[PDB]
Amino acid sequence: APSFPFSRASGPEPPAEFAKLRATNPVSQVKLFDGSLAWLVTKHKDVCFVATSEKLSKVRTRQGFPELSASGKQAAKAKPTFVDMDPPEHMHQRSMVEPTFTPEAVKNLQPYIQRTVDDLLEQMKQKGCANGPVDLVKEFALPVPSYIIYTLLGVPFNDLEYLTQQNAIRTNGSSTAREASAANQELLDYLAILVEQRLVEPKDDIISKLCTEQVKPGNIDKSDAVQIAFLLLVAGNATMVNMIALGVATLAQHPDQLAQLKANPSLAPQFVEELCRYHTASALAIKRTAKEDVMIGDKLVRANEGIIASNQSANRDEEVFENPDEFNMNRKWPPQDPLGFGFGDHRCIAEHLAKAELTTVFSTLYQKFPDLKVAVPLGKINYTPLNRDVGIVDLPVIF
Ligand code: HEM
């Protein structure tokens, strides 16, 4: 059994193992860091099954849960939020914050999302690049998702920049263990204060609604409110940043498609659809342990055995997506859902928001800067560690 997680074939490529497994051993065993074994599911149909099977659990206190790192095993001890819950607890808590993420709520948020993007792009323009390149990530990819989620949660305008930098240090590869934890503690400390303030005088934000609707009635306590807010902040920010960056690098890799996007920004939605399928920036979140024996493919997964379902592999499943390794914004989509945001009950709570953010970004970026170009040869782009989810650390650009 090979060691998992696998390492990406190259910077923008997914691990080479998946394609081989999908064709020869779709449901196999991989060895984890602590030596334990887990079942790796690689086919779209099977990934979907794992994501919805009632015989599988996301509770991390069950022996056999596939923790991929030493830290992940330690994080499993704390009190769980809905991300690690099974029904009925899962929706009991998730529904407490879902209202802000519904399709209708996100549609009504479009003007705000646009404004946030426009203001950051103009700040980037004024900042100019007459003396050299600017880092698209630091100046645009990082603050877009950050400001939006922080603002939705209830953080005031003046605190955004500092909090955005701190949350980044959390996941920054350059950060030492101590720096990442201190930054993490800071965000939690800040959130604790916000909850206290919002309990006194609620405002129009997520934290306020949790305080008024759940904390006050006694459904959850203050710490719970802080943890749910923390989850919403750290669950998808780093991923949003990587998606925007990979989107720009991808358009630079396929000039004709960039020309097409510029010529018709109305194509942004489909470009985003293909981007989320082609670049699965969160490929290690669909994990479970079997509550009881369950049959998947030609394998029997026994009770208490862990399972990892690669939505990244499923998104390159040739049986579902024709020419899967070809990035095509004009792709003819099949009836099967691409799985960039997971599947089933736990499907990304912010999928509509994330897509709206990306669609706004790619229907605006090149209209603001029609001549935007990566200021380094594309083959020298600084990507995330090959053994980690796909993403880009920094992207020098000129415009
Ligand atoms: C484009 C960026 C994003 C991608 C690609 C993404 C992807 C995912 C994936 C693959 C999962 C696993 C779903 C499953 O278990 O089947 C997930 C879960 C989740 N995401 Fe996102 N996400 C993104 C942005 C966001 C944002 C912006 C937020 C916060 C506002 C967020 C909050 C969450 C939460 C809370 C969960 C857990 C849902 C649950 O377990 O019920 N995500 N996301």
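All residue numbers given for chain A refer to Swiss-Prot; the residues shown span 5-403 in order.
Determination method: X-ray crystallography, 1.7 Å.
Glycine is no exception: its Cβ is also placed from the backbone N, Cα and C atoms.
Annotated features, as they stand in Swiss-Prot:
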{"type": "BINDING", "residues": "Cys352", "note": "heme binding site"}
{"type": "MUTAGEN", "residues": "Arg64 to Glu", "note": "Impairs interaction with NADH"}
{"type": "MUTAGEN", "residues": "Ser73 to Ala", "note": "Decreases the NADPH-dependent activity"}
{"type": "MUTAGEN", "residues": "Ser75 to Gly", "note": "Improves the NADPH-dependent activity"}
{"type": "MUTAGEN", "residues": "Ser75 to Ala", "note": "Decreases the NADPH-dependent activity"}
{"type": "MUTAGEN", "residues": "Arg174 to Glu", "note": "Impairs interaction with NADH"}
{"type": "MUTAGEN", "residues": "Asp393 to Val or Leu", "note": "Impairs catalytic activity"}
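Sequence features annotated in Swiss-Prot and their locations in the structure.
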residue	record	Cβ contacts under 8 Å, 6 or more apart
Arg64	mutagenesis position	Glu71, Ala80, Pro84, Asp88
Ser73	mutagenesis position	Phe37
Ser75	mutagenesis position	none
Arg174	mutagenesis position	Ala184, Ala187, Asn188, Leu191, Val238
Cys352	heme binding site	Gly240, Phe345, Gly346, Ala358
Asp393	mutagenesis position	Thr243, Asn246, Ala285, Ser286, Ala287, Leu288
Filtered recorded positions, from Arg64, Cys352, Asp393, whose Cβ is under 6 Å from an atom of ligand 1: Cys352
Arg174 (mutagenesis position) falls, by DSSP collapsed to helix, strand or coil, into helix
